[PDB]
Amino acid sequence: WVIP
Amino acid sequence: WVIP
Amino acid sequence: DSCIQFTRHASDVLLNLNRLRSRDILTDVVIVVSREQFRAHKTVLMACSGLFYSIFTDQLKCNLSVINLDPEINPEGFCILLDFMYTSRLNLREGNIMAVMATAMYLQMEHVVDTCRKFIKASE
Amino acid sequence: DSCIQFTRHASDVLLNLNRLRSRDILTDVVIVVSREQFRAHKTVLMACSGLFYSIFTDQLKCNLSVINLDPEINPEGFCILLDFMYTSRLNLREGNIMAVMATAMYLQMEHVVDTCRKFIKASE
Ligand SMILES: O=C1Cc2cc(Nc3nc(Cl)ncc3F)ccc2N1
Ligand SMILES: O=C1Cc2cc(Nc3nc(Cl)ncc3F)ccc2N1
Ligand SMILES: [Cl-]
Ligand SMILES: [Cl-]
């Protein structure tokens, strides 16, 4: 999961 | 396009 | 093999599937979550959810155009997860995390359940 | 928004759509390319091809379960492109590049047409  |  | 691969292909496919959903093109099922209705593509639901995979591979249920979910399921939680299925983006907030996690457990979306558990653990 | 994003989601969705295709699950159209038949999902075809997008958004054609392509289309070229749609990988070889490029122009798959043009230019 990432900060888009 | 890339070499997978 | 000796194939070449277009990096952005899968993302571009998903973006177009979400555009078809927006425009109600070739949607073939309505998911009912108490008083709310959500239109979607059976194939996208099966590709994202262990529960929908089991439902639409069943010889009788594969033919249904309406699926009613358990009354304990929160429509906002379902809406957030449906948007995730079509976009890869999860709108996880302090005010919805418990409903999202409960919905993801019911829908059998293991990666979502994993990030919810981690965000909850960080708050404790 | 304040969303989080699961990087591998779109790739995992496409992999599952290809598994449904393999297992002939919820395929809803047959594409005929002379003597050959290819089963697929209308939504995936529309998401990848400008030609299929135009066909399945047409009020009469959206209901067809069989689509016949132009007799000049090569079945191997179509097969290579159908595999690309479901996997992001293009099996481009000296022996098939002309048929693949001609098929991609007909199907309106601009990124494929672009890589074929570049590989042809490099050989000249
Ligand atoms: O957490 C999850 C997400 C998820 C999706 C699927 N989907 C499919 N699985 C296979 Cl093997 N082939 C085709 C499919 F559409 C099954 C189980 C699970 N569990
Ligand atoms: O080279 C290409 C690939 C391609 C795909 C599509 N697909 C869709 N386009 C839109 Cl805007 N919404 C939903 C779709 F399924 C249209 C044109 C083109 N041209
Ligand atoms: Cl997931
Ligand atoms: Cl393309």
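For chain D, we keep the numbers from Swiss-Prot: what you see runs 6-129, in order.
The header says X-ray crystallography, 1.8 Å.
Quick reminder: no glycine exception, Cβ is built from N, Cα and C everywhere.
According to DSSP, D:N21 (mutagenesis position) sits within a helical segment. One entry in Swiss-Prot concerns the mutagenesis experiment D:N21 to K. Its note says: Abolishes interaction with NCOR2 and HDAC2, no effect on interaction with CTBP1 and transcriptional autoinhibition; when associated with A-116 and 376-Q--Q-379.
Mapped onto DSSP helix, strand and coil, the domain 'BTB' (D:32-99) counts 30 helix, 15 strand, 23 coil. According to Swiss-Prot, the feature domain 'BTB' maps to D:32-99, an assignment based on sequence analysis.
One entry in Swiss-Prot concerns the mutagenesis experiment D:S59 to A. Its note says: Abolished ubiquitination by the SCF(FBXL17) complex.
Taken residue by residue with DSSP, D:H116 (mutagenesis position) is part of a helix. One mutagenesis experiment named in Swiss-Prot is D:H116 to A, and its note says Abolishes interaction with NCOR2 and HDAC2, no effect on interaction with CTBP1 and transcriptional autoinhibition; when associated with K-21 and 376-Q--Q-379.
In this structure, the mutagenesis positions under consideration are D:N21, D:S59, D:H116, and the one with the smallest number of other Cβ atoms within 10 Å of its Cβ is D:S59. Here the CA atom of D:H116 (mutagenesis position) lies 18 Å from the CA atom of D:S59 (mutagenesis position).
The mutagenesis positions near ligand 4, defined by a Cβ under 6 Å from one of its atoms, are D:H116, chosen from D:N21, D:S59, D:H116.
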